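What follows is one structure encoded as structure tokens, with my remarks underneath.
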Amino acid sequence: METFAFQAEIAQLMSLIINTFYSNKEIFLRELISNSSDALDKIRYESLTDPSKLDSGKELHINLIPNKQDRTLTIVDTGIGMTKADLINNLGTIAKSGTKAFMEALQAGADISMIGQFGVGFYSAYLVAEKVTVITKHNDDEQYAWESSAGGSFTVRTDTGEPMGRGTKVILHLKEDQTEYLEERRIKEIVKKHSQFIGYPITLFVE
Ligand SMILES: O=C1c2ccccc2C2=C(c3nc4ccncc4[nH]3)CCCN12
């Protein structure tokens, strides 16, 4: 396990998301589903030039998996996945520029719900989660686990968990008062409101 320090801008955004009083927390799910949809569009588009890009799995889908025992909500997609370089370097660049633009927009009067317009919607996961684990597999790299409970650091390690084939899993270790996001009726409600036109099958798993 390697440990890395978040740069100042992203660290400030994470504290803002964790600390600001904002009741409309449900938007995290729309953001993660839009991210999944964008990752699936990416592998699908690449597959048009190279069909072998789907040798790692032909199915293009999004699964929403709640687990009341573990208090987790997992968003699984079979999209492009992320390499080690994406996790550590490339997305660090995006977190910095995206946070700076979002922070400026917020000062002007924009809402926390507009986060996805700044390419950092992934960080809305901290509205409901005390810890976020990202398990990912890109065709050109190994399976990795990125993890952060904020506090200024994140970790990256090669993942020894169940082999995924290709894609990303965002595991949300929910805050104690955010367990409504494990309830079937609640997830179904959010998906219908914000994600009804996503061009991939969204399967809401039950327990
Ligand atoms: O989906 C997104 C995403 C979307 C937008 C921005 C960053 C991320 C992002 C990650 C990330 N933020 C970082 C911050 C600093 N240095 C390395 C970093 N890597 C890793 C997990 C997935 N992720």
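Sequential numbering from 1, following the chain as shown.
Including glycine, each Cβ sits where the backbone N, Cα and C put it.
Residues within less than 8 Å, Cβ to Cβ, of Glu31 (mutagenesis position) and separated from it by at least 6 positions along the same chain comprise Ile115, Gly116, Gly121, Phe122, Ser124, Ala125. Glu31 (mutagenesis position) falls within a helix when secondary structure is assigned with DSSP. Under its mutagenesis annotations, Swiss-Prot gives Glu31 to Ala (Swiss-Prot position 47) the following note: Strong ATP-binding. Strong interaction with HSF1, HIF1A, ERBB2, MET, KEAP1 and RHOBTB2. No effect on interaction with TSC1.
Counting only residues at least six positions away in the same chain, the Cβ atoms of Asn35, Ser36, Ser37, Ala39, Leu40, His61, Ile62, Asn63, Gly167, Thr168, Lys169, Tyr200 sit under 8 Å from the Cβ of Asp77 (mutagenesis position). In Swiss-Prot, the entry for mutagenesis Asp77 to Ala (Swiss-Prot position 93) states: Impaired ATP-binding. Strong interaction with HIF1A, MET, KEAP1 and RHOBTB2. Loss of interaction with HSF1 and ERBB2. Los of interaction with TSC1. The structure shown retains the original residue.
Listed in Swiss-Prot is the mutagenesis experiment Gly81 to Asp (Swiss-Prot position 97), annotated as follows: Abolishes ATPase activity. Annotation note: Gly81 (mutagenesis position) sits in a coil segment as assigned by DSSP. For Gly81 (mutagenesis position), the count of additional Cβ atoms within 10 Å of its Cβ stands at 25 [all protein chains shown].
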